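Trainee: Structure below; questions to follow.
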Amino acid sequence: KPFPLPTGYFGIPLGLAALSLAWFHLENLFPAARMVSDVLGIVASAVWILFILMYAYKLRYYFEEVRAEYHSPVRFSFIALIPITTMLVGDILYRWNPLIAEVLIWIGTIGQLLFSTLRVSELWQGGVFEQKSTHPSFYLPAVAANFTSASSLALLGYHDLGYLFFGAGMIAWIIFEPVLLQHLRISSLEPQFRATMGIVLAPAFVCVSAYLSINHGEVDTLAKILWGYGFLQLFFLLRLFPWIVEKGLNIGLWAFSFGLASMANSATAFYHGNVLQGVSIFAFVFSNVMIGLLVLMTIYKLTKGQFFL
Amino acid sequence: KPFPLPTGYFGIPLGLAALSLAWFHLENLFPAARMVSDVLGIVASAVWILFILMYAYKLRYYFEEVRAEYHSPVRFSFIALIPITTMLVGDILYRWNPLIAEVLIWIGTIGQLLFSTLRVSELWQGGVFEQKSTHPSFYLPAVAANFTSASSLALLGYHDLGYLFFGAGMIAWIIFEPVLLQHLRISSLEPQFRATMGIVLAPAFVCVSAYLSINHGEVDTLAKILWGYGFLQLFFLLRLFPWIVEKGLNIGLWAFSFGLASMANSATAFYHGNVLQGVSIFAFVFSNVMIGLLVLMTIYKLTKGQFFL
Amino acid sequence: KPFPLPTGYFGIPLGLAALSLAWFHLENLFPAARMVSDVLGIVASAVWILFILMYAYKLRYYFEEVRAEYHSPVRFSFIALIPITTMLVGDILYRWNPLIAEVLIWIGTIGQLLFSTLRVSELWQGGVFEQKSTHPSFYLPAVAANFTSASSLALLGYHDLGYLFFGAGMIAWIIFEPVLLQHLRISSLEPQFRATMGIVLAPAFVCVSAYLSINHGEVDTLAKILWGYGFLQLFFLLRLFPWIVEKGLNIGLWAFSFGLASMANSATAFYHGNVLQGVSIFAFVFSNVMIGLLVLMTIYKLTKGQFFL
Ligand SMILES: CCCCCCCCO[C@@H]1O[C@H](CO)[C@@H](O)[C@H](O)[C@H]1O
Ligand SMILES: CCCCCCCCO[C@@H]1O[C@H](CO)[C@@H](O)[C@H](O)[C@H]1O
Ligand SMILES: CCCCCCCCO[C@@H]1O[C@H](CO)[C@@H](O)[C@H](O)[C@H]1O
Ligand SMILES: CCCCCCCCO[C@@H]1O[C@H](CO)[C@@H](O)[C@H](O)[C@H]1O
Ligand SMILES: CCCCCCCCO[C@@H]1O[C@H](CO)[C@@H](O)[C@H](O)[C@H]1O
Ligand SMILES: CCCCCCCCO[C@@H]1O[C@H](CO)[C@@H](O)[C@H](O)[C@H]1O
Ligand SMILES: CCCCCCCCO[C@@H]1O[C@H](CO)[C@@H](O)[C@H](O)[C@H]1O
Ligand SMILES: CCCCCCCCO[C@@H]1O[C@H](CO)[C@@H](O)[C@H](O)[C@H]1O
Ligand SMILES: CCCCCCCCO[C@@H]1O[C@H](CO)[C@@H](O)[C@H](O)[C@H]1O
Ligand SMILES: CCCCCCCCO[C@@H]1O[C@H](CO)[C@@H](O)[C@H](O)[C@H]1O
Ligand SMILES: CCCCCCCCO[C@@H]1O[C@H](CO)[C@@H](O)[C@H](O)[C@H]1O
Ligand SMILES: CCCCCCCCO[C@@H]1O[C@H](CO)[C@@H](O)[C@H](O)[C@H]1O
C-alpha cells in the first residue's frame, strides 16, 4: 500500500545515529559502551536505509509532493535531514569500513552544501518567505548541516576544511536565532508546529559537539561558553514543555533528539577533559532517558497502526 | 506613610555596589582605593537592605502591583535587579565574611536563573510580548543577571560553572541586541522610557568585567574586542544624550550606572595588564565622575521630597 | 561641464586600493607581485585624488545634494566610502612615505568614527529609518569603516587600539546582519538597489583581513571560522547573481570589489600560514579575475560616455 514518507521522519535515524556516536566516545572509559554504540548504530543505519528507499520511491511516484516541499519557504528545511543523516551514518560506519563511510560523508556534505546554496540563498530574493515562515526548522539546512559536515570531515582527517563548515554553521546560527526568538515572542506558534521547538535545543549542543570533534576534544573557553547557552535553552524548553505538548504527545517530539544526542556527545568530551564531570554525567543520563522515552512512544505508536502516513 | 517601592530603584545600590568592586580591584596599586571601596560598599549594602525590606513590604501589602509587573512583558525585567544586587552585595561582603557572601551569591544565582527560566522562556509562547515590548530593560534578566552570576561564582572559586553563566549571558546578548537596535531605529522610544537607554551601555562592559573575573584578569583578544564595542556604544549614547534627557534630567538616569561601573571595573584589569593604560585611566575617571553626578542629583532630589513614590 | 559626483563611485578606488594591498602581501613569495601592487596602488591613489577633488567641488557647489544624502537613513552610508578609501590609500602610501600615510590614516579613522557617532547613533531616535531602509549599504559606516581603521592602525604599530576598532566592527556586524537577511527574505530588494548585494560579501572577508593584520598573520581558529562563513556567503551570492543583474550589468557591481579584494588579501595570509593553500590560490585568482572584469566593463562604459552623472 504505497504512501509518501513524511520527510520529517528522518529525524528518527538522525537522533539514534547521533546517540550511537555519543556512546562510541565512551568506549575507552567504559568498554560496554561500545556494544551499546554498535546496537544503536546498526538500528539507526537500518532505519536510514529503509527511509532512503522510501524517499527514493517518493521521488519516483510522488515527485510533486517533493517539489512542493522543496519550494516551500518553511517545509524545504526538512529535506536537509537527508544529507545530515547520511553523514551521521557514514560516521557510524567508519568504525567498520572507512571507505564506505567516506563516500557517505562526501555525498552528504556536497548534497547539503548544494541544497543550501540553491534554496537558502534563494530566500533572499524576497516575496516568498514571510514573517510567519520564521520557524526553528530553518536551523536544519542553515546550521545543523554545516556542523555535521564539520565533524564528519574532521573524522576523515580534514580538520581545516571542517573549520570552514564549522564557521559557516556557527555564524549562520548567531545570525538567524535573533529573528527566530523575536518571532516566537510576538507570534504564538501553532500547536501543529510546536514539536519543532525541540530544534531550538540543537544549535549550541550540535555546535560544541562539532567543535570538540575538530579540535581533538580540547574543552576550552569556547566549549564552556557554548555549553552555558545550551543549558539555558534546555531549562527554557523544559519550562515550556507543557505548552509544547498542549495538544498531546506526538511523534514530532523526535525534533528534540538532535540536541539531546549532541548534549550526550559533548558530555563525553567534558567528562574526558575533567570539566564539570557531575554536570556531564547528568547531561548524558538525561538525554539517554529522554531518547529512550521517544523510542518507547515510537514502538507504542507502531503497534497501534499510527506512525506512518 | 506606606508606599510601594518602584522596582527600578534597585539600580541605585546596583551601581554603587558595582563601583565599590571596581575600586576594590585597585587596592594593591593604590592603597587608599580600599577605603573608597569600603565606603561605597557599605553605603550600597545599607541601601540594598533598606530596599529589600521595602520590597518585602510591597510583596506583603501591595502584592497585586508585583504580580502585574511580573506578568508584564516589559516591566518584569526590573525584578531581575533584585537578585543582581543581592549577588553584588555578596561580592562586597566577601572581603569581610565569605560565608555570608556565599549565601547571598547562591540566593541571587538560583533566584535569577529561576526567574529567567519562568518568565523569559514564557515570552516564547507568543501573543503577550509585542514589537513595542522590545526595550533595553530586557537585558537585565536575559544578560546582566547571568554575567553577575558568572563573576560571583568565579569569586567563590567556581570558575567552570561561572563560564557556563558567562556563556549564557554573552550569547543571549548577541541574540537580543540585533532586534533591539532595529526596533530603536524604526520606533522612537517615548520620553518616559528613554532613561533606560543607559542600559544599552551595559552589555559589553558587564560582559568583559565578568570575563576578566573568570579568567583571572588576563586581558586577551576577546577582552579587547569587547572593550571596542563598549566604547562605540558609549560614544553613540553620548551623542544621543540630549535626546535621552529631552524631557529633563531624572532619577531613571541611574540606568547608566551599571555600564559605567563595569567600565571602571574592566579598566582596572586593563591597567593591571598594561593594555591601553591611558584609555583605562580615562574610562575609570569618567565613570566615577558620572556616577558622582548621579549621587549629587539623587541627594538633591532627596532633599526636595522628590525621589520616592 | 560641472556635475555632482555620485558618492558610490568611491567604491572603485576602494576596490583597487584593497587589491593593491593583497598583492603587496605576496612580495616575498613572488617578487613580481610588488610591481603589480605598485601599479594598482598608483592607479587607485590617482582615482582617489580625482574623486576627492570632485567631491570637494560637490560640497562647495552642490551642498544640498550632500546634505540630503547625509540625512537619508539609507544614502548616508555611502559617505563612509570617503574615509575608508582615505585610509586604504594611506596604507598603500606607507610603502613610500610613512609620514603622509599616517596623516591619511588618522584623518580617515577620526573622520569615520565622527561620522558613525553622529549618524549611526542618531538612527536610534526612531521615526526616520524605516523597515525598508534595511540595506546592505549600512555595513559601510557600521562595520567596514571600523575594520579598515583596525588594519590601518595595526600597520602603524597601534595593535591594541586596532583591536578596539576590530571589536567595534565585528560585533556591529553580528548585530546588524540578522535583521538585514530577514528583511531580504521578506522584502524583494528592488533592481535599482540590487548591485549593493555585493556588499553582503564583504563582512566576513574584511573582518578576517583586519584580524590577520592585527594579529601578525596568525591563521588561527577565528580566522578559519570567518573564512567558512565568508565562502558560504560567496556561494549564496554566486547563485543569486542572475537575479542581482536581472536588469543588466552595471557599474554598481563595484559593490562586490570590497569583499573580493579582502578575500584575495586574506588568502595571502592563509597561503603564508600553510592553511588551505589550494583554496587560497583559488580565492586569490577568482577575486582578481572578477575585479579584472569590473575594470574591463568600466573602461568599456568610459569609452561610451556612460559612467559619470
Ligand atoms: C530531494 C530534493 C529534490 C527537490 C526537487 C527539485 C524541484 C525542482 O523544481 C522544479 O523542477 C522542474 C523540472 O523538473 C521545473 O520544471 C520547475 O520549474 C521546478 O519547479
Ligand atoms: C539534498 C540533495 C541536494 C538537492 C538538489 C536539488 C536540486 C534542485 O534543482 C534546482 O533547484 C532550484 C531551486 O532553487 C530550482 O530553481 C531549479 O529549478 C532546480 O533545477
Ligand atoms: C558568541 C560566542 C563567542 C565566544 C568565543 C570567545 C571565546 C574565546 O576565548 C579564547 O579562548 C582561548 C582558549 O580557551 C583562550 O585562551 C583565549 O585566551 C580566549 O580569548
Ligand atoms: C558523560 C558521562 C559519562 C561517564 C559516566 C561515568 C560514571 C562513573 O562514576 C564515577 O566513576 C568514577 C571512576 O571511574 C568514580 O570515581 C566516580 O566518583 C564516579 O562518580
Ligand atoms: C518577586 C517576584 C514575584 C512575582 C509574583 C508572582 C506572580 C504569580 O502569579 C500569580 O500567582 C497567583 C497565585 O498566588 C495565581 O493565582 C495567578 O494565576 C498568577 O497570576
Ligand atoms: C527573583 C526571584 C525568583 C522569582 C520567582 C517567582 C515565582 C513565580 O511563580 C510562578 O510564575 C510563573 C510565571 O511564568 C507563573 O506562571 C506561575 O503562576 C507562578 O507560580
Ligand atoms: C562576537 C565576539 C567574538 C570574538 C571572540 C573571538 C576572539 C578569540 O580570539 C582568540 O583569543 C586568543 C587569546 O587572545 C587568541 O590567542 C586566539 O589566537 C584567538 O583566536
Ligand atoms: C583604571 C585606572 C586606574 C589607575 C590610575 C593610576 C594613575 C597613575 O598615573 C600614573 O602613575 C604611574 C605610576 O604609578 C606613572 O608612571 C604614570 O605616568 C602616571 O600616568
Ligand atoms: C561629507 C559629509 C558632510 C555632510 C553635511 C552635513 C549636513 C549638516 O546638516 C545641516 O547643516 C546646516 C547648517 O550648515 C543646518 O542648518 C541643518 O539643520 C542641517 O541639516
Ligand atoms: C566623513 C567625515 C565626517 C563627517 C562630519 C559631518 C558633520 C555633520 O554635522 C552635524 O551632523 C549632525 C548629524 O547627525 C547634524 O545633526 C548637525 O546638524 C551637524 O552639525
Ligand atoms: C561568532 C564567531 C565567534 C568565534 C570565535 C571563537 C573562536 C575562538 O577559538 C579559540 O581560538 C584559539 C586560537 O586558535 C584556540 O586555541 C582556542 O583554544 C579557541 O577557543
Ligand atoms: C593566495 C595565493 C598566492 C600564492 C600563489 C602561488 C602559486 C604557486 O603554485 C605552487 O608553487 C609552489 C612553490 O612555490 C609549488 O610547490 C606548488 O605545488 C604550486 O602549487
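We number chain B the same way Swiss-Prot does; the residues here are 19-327, in that order.
How was it done? The header gives X-ray crystallography, 1.8 Å.
Cβ from N, Cα, C; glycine included.
One mutagenesis experiment named in Swiss-Prot is B:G29 to D, and its note says Blocks channel. Abolishes ion flux; when associated with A-276. In Swiss-Prot, the entry for mutagenesis B:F276 to A or G states: Constitutively open channel. Abolishes ion flux; when associated with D-29. The structure shown retains the original residue. The mutagenesis experiment B:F276 to T is recorded by Swiss-Prot, whose note states: Small constitutive ion flux. What Swiss-Prot says about the mutagenesis result for B:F276 to L or V is this: No ion flux while channel is in closed conformation.
Looking at the shown structure, can you explain where the listed features end up?
Mentor: Cβ neighbour count for B:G29 (mutagenesis position) (all protein chains, 10 Å cutoff from its Cβ): 28.
Annotation note: B:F276 (mutagenesis position) sits in a helical segment as assigned by DSSP. Other Cβ atoms within 10 Å of the Cβ of B:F276 (mutagenesis position) number 28 in total over all chains.
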Trainee: If one measures from the C-alpha of B:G29 (mutagenesis position) to the C-alpha of B:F276 (mutagenesis position), what distance in angstrom results, rounded to a whole number?
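Mentor: So the Cα of B:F276 (mutagenesis position) lies 8 Å away from that of B:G29 (mutagenesis position).
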Trainee: In three-state terms from DSSP, label B:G29 (mutagenesis position) for me.
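Mentor: Assignment for B:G29 (mutagenesis position) reads helix.
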